[PDB]
Structures are given as C-alpha cells and as structure tokens.
Amino acid sequence: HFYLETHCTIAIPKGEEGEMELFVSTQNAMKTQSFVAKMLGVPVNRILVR
Amino acid sequence: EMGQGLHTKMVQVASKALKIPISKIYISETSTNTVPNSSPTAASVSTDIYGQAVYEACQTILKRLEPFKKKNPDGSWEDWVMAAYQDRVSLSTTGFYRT
Amino acid sequence: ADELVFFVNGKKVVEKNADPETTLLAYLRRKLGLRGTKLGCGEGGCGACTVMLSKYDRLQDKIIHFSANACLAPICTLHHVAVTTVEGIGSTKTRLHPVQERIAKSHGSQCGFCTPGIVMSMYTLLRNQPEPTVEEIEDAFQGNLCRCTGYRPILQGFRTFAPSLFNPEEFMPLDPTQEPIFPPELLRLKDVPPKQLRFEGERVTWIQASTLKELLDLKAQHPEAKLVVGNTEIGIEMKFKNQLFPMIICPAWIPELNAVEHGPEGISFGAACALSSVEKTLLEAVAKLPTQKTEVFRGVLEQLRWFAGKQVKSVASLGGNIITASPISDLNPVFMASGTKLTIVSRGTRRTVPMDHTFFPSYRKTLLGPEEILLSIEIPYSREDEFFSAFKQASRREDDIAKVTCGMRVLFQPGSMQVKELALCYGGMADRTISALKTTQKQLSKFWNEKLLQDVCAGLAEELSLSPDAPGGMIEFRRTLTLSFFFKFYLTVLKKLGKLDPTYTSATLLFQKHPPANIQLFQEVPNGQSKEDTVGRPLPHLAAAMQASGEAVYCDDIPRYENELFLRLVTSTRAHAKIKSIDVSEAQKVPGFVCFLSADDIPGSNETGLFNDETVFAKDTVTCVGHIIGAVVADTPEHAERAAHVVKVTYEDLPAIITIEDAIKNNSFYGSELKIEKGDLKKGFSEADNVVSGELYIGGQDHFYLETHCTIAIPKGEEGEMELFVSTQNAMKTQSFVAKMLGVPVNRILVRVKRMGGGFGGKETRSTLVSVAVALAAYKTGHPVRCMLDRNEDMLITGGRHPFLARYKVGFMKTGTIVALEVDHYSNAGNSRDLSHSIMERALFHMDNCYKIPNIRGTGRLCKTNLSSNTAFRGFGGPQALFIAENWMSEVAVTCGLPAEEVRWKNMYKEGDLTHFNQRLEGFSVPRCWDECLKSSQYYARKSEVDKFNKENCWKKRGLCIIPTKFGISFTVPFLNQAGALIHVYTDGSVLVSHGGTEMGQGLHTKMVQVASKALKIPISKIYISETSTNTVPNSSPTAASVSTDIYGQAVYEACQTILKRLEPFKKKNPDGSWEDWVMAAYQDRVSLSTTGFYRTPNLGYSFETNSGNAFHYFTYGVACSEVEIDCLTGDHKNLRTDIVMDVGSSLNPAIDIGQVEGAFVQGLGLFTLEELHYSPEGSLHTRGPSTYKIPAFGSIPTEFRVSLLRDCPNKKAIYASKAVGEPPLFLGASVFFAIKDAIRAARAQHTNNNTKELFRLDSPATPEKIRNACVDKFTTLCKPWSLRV
Amino acid sequence: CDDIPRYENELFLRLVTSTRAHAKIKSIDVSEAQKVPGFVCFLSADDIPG
Ligand SMILES: Cc1cc2nc3c(=O)[nH]c(=O)nc-3n(C[C@H](O)[C@H](O)[C@H](O)COP(=O)(O)OP(=O)(O)OC[C@H]3O[C@@H](n4cnc5c(N)ncnc54)[C@H](O)[C@@H]3O)c2cc1C
Ligand SMILES: Nc1nc2c(c(=O)[nH]1)N[C@H]1C(S)=C(S)[C@@H](COP(=O)(O)O)O[C@H]1N2
Ligand SMILES: O=c1nc2[nH][nH]cc-2c(=O)[nH]1
Ligand code: FES
Ligand code: FES
Ligand code: MOW
Ligand SMILES: [Ca+2]
C-alpha cells in the first residue's frame, strides 16, 4: 500500500469498567472496537474508537 | 477520511440539502459513540451511502424547521433554529441508508 | 542531599531529590499516579486526602498504624514510613476490601469524592481495632466531611463492623490475617542506626535531626530554623499566610522528644509526642488513678475530644500547639491554669518552669529564647481540695476553631470551701492566652458562694472587655461565654465539694453522646415484577464501588499531557475600583512562568454571562473582591500560584454598594420589581382580628461541593477546535460561552462531563468563569491547560446561595386562619444577574408553602452589589421563601396562643385548591404525609415529654416542631424543560446510552440505566452510560431543577421504544431467540440500531403579568418533625430526633431517593443552623475554608433519624409514576430551626420575661451565637443617659 | 494519529515478530531486554485477559 502514514494506534485506559478510548489510523472503527473488546473480554459498549 | 475527500463531499451534500453555506457546516471526526456498527470506509461507496444518510438526516431537520420558516418567511436560518429551540423542538437526528 | 526512602502500598520509593515543600498529596497524585487520594481543602479540615501511615515505633518496639491528611504531610517527614492509600486496600479490578464493599452497598456514596478519605479513616480504625464499638466508629470521622449523603448511610453501613435498603448478611467478613503486611525491607531497616538527613528543595533546606545533641547544635547555629513535626501549623502558614522558612529542622525522631514518664507530680510527655498519644496515655491514667488526682487530665481530655480530628491529632505535637501560641489554642489555657511544667533546653542550658500568664508576652510569642526548644511537658496530678474544668464553644462541635475556650482551676484550704488559689484562663478573648488575674486575685481567701459567683462575673465582664472592632466579632456572645463558662465551673465545683438544685444539675454535665437509631421505610415492588426489572428497587449507585476504590475518575484525575500547562486566576482585592495599571515584572521572575493573560488577549468577545453583563477578564474596572482580572500560566501549579501572587495591580477605589440595605438606600437593583398579587389585601386586613409586621433575614450559603470547579482545555490547532473536560452541570452553556469568547462557531467546541464531585447548583453556570479562562490560555499557548480551584478561591469567586431580607405583614383571625399577607423580598445578587431573576421567581412561587392565603401580595427585588455574583443553590430560591413563610406562620401560632400544628393544619391547602399563582393542586398529599408523620413520630406523646424536660431543667431546653413543604417541579424557564437521548445497540447486543444529563452524585445515570433496562426488558448488565458530551446530545438544558430523571427518563424511554419497534420483525420470525440473536439479525438485514429520543414537558408557561398559566408540571411534598436540645449557657445544641415522610410517588430507586431526602435535609440543616459566611464592611469574605465555614459533620445529624417514602401514591405526570426528589426535601431542614426557636422560647420564659406571646426575632442561620444571645439571662445582661422623658 | 500529544505517563510499544516462516516456539528469553533502560515489560499470549 505504502500509505505515507503507517499504521498507528494510541490506547487510553480509563481504569473504570474496562473503558478504553482509542485514536486509530483505520478505515474500520467498528472492527477495531469489537476486536479490542473481544481481546479484553469486555462488552463492546465499553470501547470508544475515534 | 483517508484523503479521498469524503468529508468535503458530505459537507457539500449537507449544504445543498439544508440550503445553507458550507461555512455553517463542520465535520470533526468519526467515532463509534456517534455512529455505531459502521461498515469500513471502502468499496468506493462511501459518498453514495453516507451521502444518502446525511441527506435523510438533513430532510428530518428541514421538516422540524418548516413550521418556523412558514411563520417567519423573511427570517434567517439562525432565527428559525433559535425559534425551534425555544419551542422545544429537537435539533438532533440520525440518518440511514440501505442500498 | 540524602535520598528519601519510604513505601507506598507496599512498594519502595526512592526519591533522590526530595523537596521539603512537597506534600504527600501532590507526590501521590503527580509523581506516583495514584489519584484515588483527593484534594478537598488543603487545610486539613475535610479529610478527602486521608491516607494511612505505618511505622516501626522504636520506643514501643511495635508497628503502629494511624491516619493523616496527605495535604499537610510533608513527604520529608516520611522517611522509612509505609503509606497506604485507598488503592492499597482493594479495587474493583481485583477485589474490594470490606470497608469499600460496605460503604458502597450501604449507599454511603453519592458523588463519591469524599469516599476514599472516609474509607481510609474507617480502614485505619479497623487496623487498630478489628471490632470497634459504635462510639469509636463515629469518632473515626471527626475529620471527614461529606456534602451529599447526610452521613446516616455511612455510619449505618460501618456499624455492621461493631424491605431493607441493604443486606448485611451479604457482606464479606473482615479477616485481619489477609491484610497487607508491613514491608519486610522496612522491618530490616529498623536495625540500622538513625542518621541525620538533609533534603534540598527549590527554596527550602530540611534537616531531619536524629539526636537531641544534633538538634541543639543545629538550633545554636540556626536560631531562625523553623522546627516542624506535624506541620499542621507551618503548612498552613506556608500555603495560606504567604510565609517562607528557608530552613526547617524536624526533631520528630529524637527519643527525648518522644519519651513518656510517670512521675510523683504528674505525667511527662516529650514535646514531639502526638496529641493522640497524649490522649491515649491520659485516658489510661484516668481509668487507673483516683478521680481526685485526674482533674487536670480530664480537662485536657475534654478539650482533646473537640480538637481537630483523628488525622490531625495523630500527627500534631504538644510542642507545636504550645509554641505556636495561637490566641485560640485549646490546650494553652489548660496548661496555664494547671501550671503545667515546661522543660526548656538549648545547647548547654536547661530549665523547668510552670506555665503562667507571663509565658505568652505577646501575639504569637512565648518566653523561649531563639536558641531554645521545648523538650518536654509535665501535666500535673490534681491534689486534694483541687478541682479543674475545661470548656470550649465554637460554631460546630467537631473540628472547629474555638470562639472562647478555657482552663479553670481552684485550690481550697484543706477540707474547706475557702479559696487558696484560683485561675481562670481563656483563649479567644485577646491576641494571646490570658488569665483573669485581676478578678481571681480578689477572691483569694473568699468562700465558694453566690456572692463570689456574682463578684467574679462582674469582674470578668470588666476585665475581659472587647472593643466593638475586635477581630472575629461576636462581641456579646464571647463575653457571655466567658461568664457562662465560669458559672458552669462554679456549679460543677459546688457539686464536687459535695444538695445542688435538681433543675441546675444538667448545667454541670459534659457533652454526652446518645446511641443512634435509624429506620428507613419504603415500598416493596409488585409481587410478580421480574428480577431483571430494577425500577423500584434499591439498586446501589452504579459507580459507588469505583468511588470507594478511588478508581472513579474526576476532572483533575485525568492524566496531564506532557506539554500541559497550569493556570492560576488573578483576582481583584478591591470591591469596586478602577484598574490603573498591572505590573507583571515580578511574576515574570518566578521559574516556569509562561505568560500573563488579560482582556486584551481575547480573540473573540470579552462579554459573557447568562445576561451578557459580565467580563471574561476585567476591563478598566473591578466590581467585587474576587473579580477575575487575568491569569498566569506556568509549568507547575505552584509556580503559577506563586507568580500570580506577585502580579501587582494598582487601584483607585470607587464608591461601593455591599449590603441589601446599601442597595435599597441607593436604589441599586437589576430590572424592575417582580410581583404576584391575588385577592383583596385591603379587604383582607380589614377583616383580620390580628395583624403582625416584621423583618427577617436569612444568610447565604457556600455549595462546598467536595470537588471544586475544574476545567481541562485541549486546543487541537485545527479550525479553532477545542475539546474540554469540565466539572459542570451545564455542558451546553460551557460550549457556547467558550465559543463566544474565542469567536468561533459552536460546532467547533466539544465539552465532555464524566462526573462532578458535587454541583448543587453551583456548577449550573459559574463553572464557566474557570472554563473560559482556561480555554483562552489553551488558545493563546497552543498547549493543553488545566485549572482546579483551591477551596479558598472557589468560595471567594464562584458565588453561593442568595442572602434574603424580608419585610412582611400578616393578617389573621383569633383562630389562626390567615386572611391577608404581604411580603417584600430582597436578595443580594452580586455583581451580575446570572440566575438571580429566575431564583426570585421560584421564591415568589413558594411564599405560600402549603397554606391557602385568600388575599396575598408578594414582591421581589434583586439587589445589585459589589460582591461575587450569587447563583443557583439546591432549592433555587424556594428555601428562602419557604423559610419566611414558616416564620410568620410560627408567629401567628404564638400570637394566637394555639398549638402550632393546629394552626398549620387548619391553614393547609385542600385537594383541588388553587395556589396564589392560580395553579390547581392535584394529588395534594401533604395531608397524608402530615398524619403519618405525626403518628410515626409520636408527636403528641413527645410534646408533653418536652414540656416536662423543660420544667426539670433550668439551663437546658428542648423544642419540637413539625413542618410540611411543597416544591414546584419544572424549570421556571419554560423552554428549558426539554431533554434528548441517543442510544446505540452494538452487534454484541451491548447498549450504550447517552443523554443530556450529567452525574453529580444524585444517581441520574443509574436511574437512566434502570429505565432503559425495564423498557427494553434486558438486564442492566447489558446497558452502559459512559459520559455526557455536546457531540452526542446537543443543546441540553443544565442538569437541574430536579427534573433530570423525569425528562431524560422519557427521552431514554422513547429511544428504547424505537429500538423495540425496529427489532420486532426479527423477534417475531424467531420468538425463541435471544436479544443477541435479534440484534445480529437486524444488523445483517441492514436495520439501524441507533436512534435519538426526545421529551418536552407539556403545557408549561406561567406569566407574572397575568398571574395565569402552568408554572409547574406537579408538586413534590413532604413533612418533617424534629426535636432538639439546646444548651442555654453555650449556644450548642443536639438534634435529638427527626422523622420525615416524603412523597416521591412510586420511587424509581428508593435507595437513591432516600439518600436524596437525607442529603438535602442535612444541607438545609446546615443552611439554617451551622453555615455562615462573614464579610468585612468593605466586602471582603472572611470565611474561605472548612476551618471557618462549618457545614454539617458526621456528629451533626439527628441521632434518631427516620425517613419514610409515602406508599401507594403513583404520579401519572412522570416516568414510571415517580417524582422529582433532588431539591424538595431541603427545606425540611427548617424543622430543626423552628424546634430550636421553640426551645429558645422555653429558655426566655425561664429567665427573660413572662410574656407568653412575645415575638422575638430569630434570623437564619440559628448559630450558637444567635441561640445563646437569644437566651437572655443574668449573664447576657451583665455583658445610662443623663435624662429620659417620662 | 501520532501528532496527538502524548500523556506525561504515556508509554511506547514495539512489536516482537517471528523471524521464521513456520516453526514451533520452544522458548522466549527476555533477560537481555530487561536490561535496556526504560524497559517496562514484555507482553505475550498469556497476558491477554479475554
Ligand atoms: C484542620 C485543623 C484543625 C485544628 N484544630 C485545632 C484545635 O481544635 N485547637 C488548637 O489549639 N489547635 C488546632 N489546630 C492547630 C494545630 O494542629 C496545633 O497547633 C498543633 O498541635 C501544632 O502541632 P504540629 O506539630 O503540627 O506543629 P508544626 O506546624 O509542626 O509546628 C508549629 C510551630 O511549633 C514550633 N515547634 C514545634 N515543636 C517545637 C519544640 N519542641 N520546641 C520549640 N518550638 C517547636 C515550630 O517551629 C512552629 O513554629 C488545627 C490545625 C488544622 C490544620
Ligand atoms: N449527591 C448530590 N446530590 C444532588 C446534587 C449534587 O450536586 N450532588 N444536586 C442537587 C440539585 S441543586 C439538583 S437541581 C438536582 C439535580 O439533579 P436531578 O435533576 O437528576 O435530580 O440534584 C440535587 N441532588
Ligand atoms: O427552576 C429552576 N430550579 C432549579 N434548581 N436548580 C437549578 C434550577 C434552575 O435553573 N431552575
Ligand atoms: S484536602 Fe486534606 S484535609 Fe481537605
Ligand atoms: S458522596 Fe460525600 S461529598 Fe459527595
Ligand atoms: O442545579 Mo439545582 S439549584
Ligand atoms: Ca447574580
């Protein structure tokens, strides 16, 4: 692909109810959200992807 | 937005639908807590589908503003919006499209 | 510099560059990332920063655990000490400790900001005593404050350590064997010889002296060196008194300074011993030695009962209190009167002298030389024929500064009543501890009799005089206390010499705590209701566990960006003046200084405020002390603070208008008169049998939310975009005010509110003062910026409840029936309009309370003054008007000579009546609440018991009063009664709910989660609410008017319906499927799982012009009965019992609603009896901290506290038949005020006069000063024109 | 994404990837990595909570 900007993610752990806010260079915020939730083992509503 | 100008086009669409300058419209970002279960931005259909969703949401706004426009035809967009707010009419809505 | 080594939660910490000025709180929060411990006042009076400290005591060869305020603990005093914070005992990520579990499940946590501190006070107690008594449990919190709960649930939940809202049987038992162990490494270090340590900071050098020899050499070389042990004085001087001590010597480690010796003359304590140690030793001594030898010890112990709290007493040293020599020291008067011996030393010298009047030559000075230090103190045993007494009276019993405090001793000739020695020493009557020598000397060789009592009182009145301008004011009260204390001493000695009149006995008793009794009654949910349907059940606040664990994130707990700067506001020191110039040349020298911002830096508009009558930054003129002139931005909070303090502003004073009286005299108002008039007054007064006229005043109130105002502003650098995290109930106005100041479209600004550690109306608008200033700083620097106000800044700048002045005239019949009423209200609004108008409207809306008044006229006027702009405070004007109403109603009863409850009842509205603003009262439940409260409180039976007590007691009286209330539900501003919600169902079936309301501790999100769960028919575990944000729900009204549940509940409900309709087709095609199955099917069929919900309260719109239209959607009602006991000699009082019956319709959550009732009730109790703000004549606020502003404490609540929610009273006007509960209960606190007034009448009938129909004025708050002064007697009287017309 | 300011306590992650096309992982030794200044931790499969 050689997108000038390579893959990148910032993950912010809240410390409350498994909440995590992420800033990601992706075309798929949905799958990013569910995949991160699946790995953490928390409901999808706890994950915010921006 | 990955450089293809999707937000520009959506602002262009919203401006045409609402019939107001683009300068009054803004798109800041994409987030899972504003629009959920979104398909990845792909298949070159983003303009097609999000354009329709934005279009519908705009239509819902116009309908809610219609009574106020009719009562004050020579007023400004700002006048109608404020009147709507004070009359406790919601100025927030979703839009959706399915090919 | 030596390395500082200590432990935090078992983890070793090595600080190679310890700064002497760094507090443990700052270190925990900024260096260790442990944000569970909070900053609530920075002056040791709130306990929000409480932590536990553990160390190996060399002299006791044992590990000791004690609590301490992290805000006053210099980390430099913690070498080889083990710290335990809330995070160290448990968490929701691992497992909650029993203390955390119980306070959470017992509903002892609302906003949650005070929880960690209280959790640690309780934890510390249990580490010292695994099975404490109820007494010990209550005493554990003398230094912890809570503004939300009303304390009852916290005490009741913890009492377990010694339908229903909670079930104790579910609580995990406490098991000491599983507690974290004392760090092994520290236990090894105990075997290493102590060595002197040196720490070097930016401005201070700290020397930890290991031996007495090193201490004396250090003092010989540096006589100026300031000693520090507990730092509970030095810390205050450094933080608030602008003091800087270049060199500090901490002698805490020195054995001689910590030694305890039992001698033949008394018990000696090293000057470094903590007051808690002295207290422990004296208690043991009092239990083992003959009563006749412990007279002085018991005096010391009585003062220690009311000396700060556990956190301060565990670190505060003896020497510290003695040498600080404060005018209001509670110990020096006792040490002086008892001639306690002081052993003073310096390198090469040593002397021992008994403390006497000469030891304190002048203000803050003692007779010690510059090279000397106090080594030890010997508290004497009392001898035969020797008696002692110690008394203290303040504004609040617990953790307060003495108004007058004393030590009194008398020595008689062997077996006689003939005085040999007499010492009466007082604190709080001069700029130093003094002895009434002139007076006492005249009694030597005299006998203890009535004549001596009279002579001493007259002597005291003349010798302890106070000039009208005496600092602290309360001239009459203080002088009266000096005589009253002696009277108490006099009677007490007669008793000890023994015959004493039975009605005088109680005057000699020391405060006695009575056992608590609490009962909460509510209604069980329908028999067949599903377990997953939580509406109507006492579900604990969803974040309570995280608040008890310190994991709950509040604004400042959010991590700072590496490049984030800090802002400190620069405010006016003048009430009204022109700004001639501003010089920052000095501020520019403070390290880390970045810039000074002012009006000229604003890119958009400097016009702000609800009514556009305010400035973001003062321009040309300042109109109140605290008026924001500009702000300093620096790399650290300290640097910003220090720089802002040296910014020099040159002023030129302008005529100022401070008081309501000044305003009226100068015709200084905002807008024109407000008024509601119905009927024919002239006719009404013409038919009345009696007419009463009067004036009444009610003081203001500071919100004192445990978490002060705070804002973080992140500038994006793109298109003017800015993202802010704010502690506010109004994200919408925050957003538009920031946008207006920046000159950018509102759609560029994002405001996010997670939760507030309290709001109470104080964050409805005034939070913008900070938010806008921070946004400007972020805009100008391009860096993220933040600012959290210190308590003193918050209390000075942000405004509070509106003080009210009322002039009334009521006409009534001999039967007590009201026929006419005219009331003119005046509120002190401050330097801007803000919410003052709407507040006055609500006041006028409630001038009737629950009474039908055929002919009535009420006016309101907003006074424009040079004081910070006052704003919304739980009640929004209602409490003031309701208070004024009950005042004249009480005067009508007395005038008529009829039982107050009879007069109130016969004047009460009836189902279907119209109010003075012509709204029909439908479903008027006051009658039911009234009868049930009269019955459950056993009002009548107790009424006779009160009269009996008053006949058997001359210097103590009891009062009983039952009052009702009604509160109109809905914003006075029609268009604000709107609410929106946004709901998303993700593909795993989990639901994310978002609405316009914010969480400030009232449990709104919890209730909304409960509502969504019921509507969707799924467990609450599948629903979540993360925060409130302007980009999910726009144009939201502030979370206020107690209608958030009502309106957001409907919006959430409507959004859920839409979801159900969309899922219906898939549910039908697969009836046996799960929620998850239907959700996934909808998604794959391309059916949107996102929708909005909206609600608009119907038919609202009252007009003060036509006195027509619906102002409210419905009314919330309640009744409260309270009993008190007053000390006619001191002004102190006890809230014996309170019974409340509240109608909240079918409660959505009885646990949260009872918590709102109890909490609102305690804030009202505070407004009417304890809380008072004092201002200089020039308009400068004196009370800027918990030390001087006394809100209710754990020990302030009714000992017997009963609350019942009216059963079977569904409200068809709101979501699931519930009713708003936030503000309605607050006025009920007035029942305590009127019970007090009832008691004062008893006291006046006893000593003042015989006019059983006399109407004496009693303004609010009924503080100890007002109560004591009202109890006119021979003493108040003791504390002459040429001619007089005949 | 990376232009977003880092929090003062923000840490950095570096992936550890396979240098073989197909093989069994016999063991992982981080004793050397632990010596690098600023090292915080090595994460692997077992650390995943979900
Ligand atoms: C919330 C709060 C509530 C309080 N409540 C009360 C109250 O109810 N009644 C009351 O009287 N006080 C009260 N205090 C005041 C304070 O706690 C006492 O004065 C305390 O005992 C001082 O002890 P310290 O060790 O903390 O003093 P520090 O602040 O450590 O030292 C105080 C002063 O004593 C000097 N000093 C200390 N030890 C020696 C020595 N051995 N020889 C010579 N000089 C010495 C120091 O140089 C310094 O000037 C309160 C303070 C707070 C913050
Ligand atoms: N714990 C706590 N309770 C509180 C407050 C608060 O700040 N903290 N605010 C009060 C005020 S002034 C109001 S108007 C209502 C607002 O919330 P509600 O509409 O959800 O009841 O809660 C009341 N109860
Ligand atoms: O009528 C109102 N009642 C209120 N309580 N708290 C804030 C309020 C408001 O703005 N308006
Ligand atoms: S912050 Fe320490 S006592 Fe309030
Ligand atoms: S819960 Fe204690 S101050 Fe809010
Ligand atoms: O915000 Mo209620 S007074
Ligand atoms: Ca005002």
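So for chain C, numbering is Swiss-Prot's, and the shown residues are 3-164, 193-528, 537-1317, 1326-1332, in order.
Method reported for this entry: X-ray crystallography, 2.0 Å.
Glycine is no exception: its Cβ is also placed from the backbone N, Cα and C atoms.
What Swiss-Prot says about this one:
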type	residues	note
DOMAIN	C:4-91	domain '2Fe-2S ferredoxin-type'
BINDING	C:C113, C:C116, C:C148, C:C150	[2Fe-2S] cluster 2 binding site
MUTAGEN	C:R335 to A	Promotes conversion to the oxidase form that utilizes molecular oxygen as electron acceptor. Interferes with normal conversion to the dehydrogenase form by reducing agents
MUTAGEN	C:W336 to A	Promotes conversion to the oxidase form that utilizes molecular oxygen as electron acceptor. Interferes with normal conversion to the dehydrogenase form by reducing agents
MUTAGEN	C:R427 to Q	Promotes conversion to the oxidase form that utilizes molecular oxygen as electron acceptor. Interferes with normal conversion to the dehydrogenase form by reducing agents
BINDING	C:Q767, C:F798, C:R912, C:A1079	Mo-molybdopterin binding site
ACT_SITE	C:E1261	active site, proton acceptor
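Among the recorded positions C:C113, C:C116, C:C150, C:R427, C:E1261, the ones whose Cα sits within 10 Å of the Cα of C:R912 (Mo-molybdopterin binding site) are C:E1261, in sequence order. Here C:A1079 (Mo-molybdopterin binding site) comes close to C:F914, C:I1007, C:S1008, C:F1009, C:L1014, C:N1015, C:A1258, C:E1261: these same-chain residues lie at least six apart in sequence, with C-beta atoms under 8 angstroms from its C-beta. Contacts of C:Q767 (Mo-molybdopterin binding site) defined by a Cβ separation under 8 A and a same-chain sequence distance of 6+ are given as C:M794, C:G797, C:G799, C:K801, C:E802, C:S805, C:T1036, C:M1038, C:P1076, C:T1077, C:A1078, in order along the sequence. Of all residue pairs in the Mo-molybdopterin-binding list (C:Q767, C:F798, C:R912, C:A1079), the one with the greatest Cα separation is 13 Å apart.
Checked against C:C116 ([2Fe-2S] cluster 2 binding site), the recorded positions C:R335, C:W336, C:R427, C:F798 differ in C-alpha distance, with C:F798 being the nearest. A Cβ distance below 6 Å to any atom of ligand 3 is met by none of the recorded positions C:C113, C:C116, C:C148, C:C150, C:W336, C:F798.
Taking C:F798 (Mo-molybdopterin binding site) as the reference point, none of the recorded positions C:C113, C:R335, C:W336, C:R427 has a C-alpha atom within 10 Å of its C-alpha. According to DSSP, C:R335 (mutagenesis position) sits within a helical segment. Checked against C:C148 ([2Fe-2S] cluster 2 binding site) by C-alpha proximity, the mutagenesis positions C:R335, C:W336, C:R427 yield C:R427 as the nearest. Same-chain residues at least 6 positions away in sequence with a Cβ under 8 Å from that of C:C150 ([2Fe-2S] cluster 2 binding site) are, in sequence order, C:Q112, C:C113, C:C116, C:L744, C:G796, C:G1039, C:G1193, C:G1197. In this structure, the CA atom of C:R427 (mutagenesis position) is 7 Å away from the CA atom of C:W336 (mutagenesis position). Taking all protein chains in view, 31 other C-beta atoms sit within 10 angstroms of the C-beta of C:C116 ([2Fe-2S] cluster 2 binding site). C:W336 (mutagenesis position): 22 other CB atoms within 10 A of its CB, across all protein chains. The [2Fe-2S] cluster 2 site is set by C:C113, C:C116, C:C148, C:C150; from the centre of their CB atoms, other residues of the chain with a CB within 8 Å are C:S111, C:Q112, C:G114, C:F115, C:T117, C:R149, C:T151, C:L744, C:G795, C:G796, C:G1039. Of all the recorded positions given, namely C:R427, C:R912, the one with the smallest number of surrounding CB atoms inside 10 A is C:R427. For ligand 6, the recorded positions lying close by, meaning a CB under 6 A from one of its atoms, are C:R912; the full candidate list was C:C113, C:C116, C:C150, C:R335, C:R427, C:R912. When the recorded positions C:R335, C:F798 are compared by the number of other CB atoms within 10 angstroms of each CB, C:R335 has the fewest.
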